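To keep things clear, I will list the structure first and then write my remarks on it.
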Amino acid sequence: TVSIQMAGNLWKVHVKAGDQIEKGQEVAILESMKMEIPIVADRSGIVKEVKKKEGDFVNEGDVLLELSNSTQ
Ligand SMILES: *C(=O)CCCC[C@@H]1SC[C@@H]2NC(=O)N[C@@H]21
């Protein structure tokens, strides 16, 4: 459902399976080779699955989150 938008490392994560998010709420943060980019929910929903973890490597179009309302 939600995906990373820049090359980097998933500095922090703020979602869990079964958690709730709302469009524009902070769900992760990128470090990007010493740059800083908040990662916010592309759409509201209940989280079904987190496709990465805090500290994982990530890239533009790499998966981040899967939502029950979007994986019906
Ligand atoms: C350089 O590679 C050393 C570690 C860089 C960590 C970076 S600096 C910008 C981001 N903010 C932060 O606290 N950590 C990330």
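All chain A residue numbers match Swiss-Prot; in order, they span 2-73.
Structure determined by solution NMR.
In case you wondered, yes, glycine gets a Cβ from its N, Cα and C as well.
Quick look at what Swiss-Prot lists:
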- 2-69: domain 'Biotinyl-binding' (DOMAIN)
- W12 to M: No changes in biotinylation in E.coli (MUTAGEN)
- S4 to I: In strain: ATCC 6633 (VARIANT)
- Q21 to H: In strain: ATCC 6633 (VARIANT)
- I47 to T: In strain: ATCC 6633 (VARIANT)
Could you check the variant positions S4, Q21 and say which one's CB has the fewest neighbouring CB atoms inside 10 Å?
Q21
Over all shown protein chains, what is the count of other CB atoms within 10 A of the CB belonging to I47 (variant position)?
14
For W12 (mutagenesis position): intrachain residues, at least 6 apart, with Cβ closer than 8 Å:
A29, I30, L31, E32, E37, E55, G56
Checked against DSSP, the composition of the domain 'Biotinyl-binding' (2-69) is 1 helix, 36 strand, 31 coil
For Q21 (variant position) and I47 (variant position), determine the Cα separation and express it in whole Å.
5
Determine, to the nearest whole angstrom, how far the Cα atom of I47 (variant position) is from the Cα atom of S4 (variant position).
16
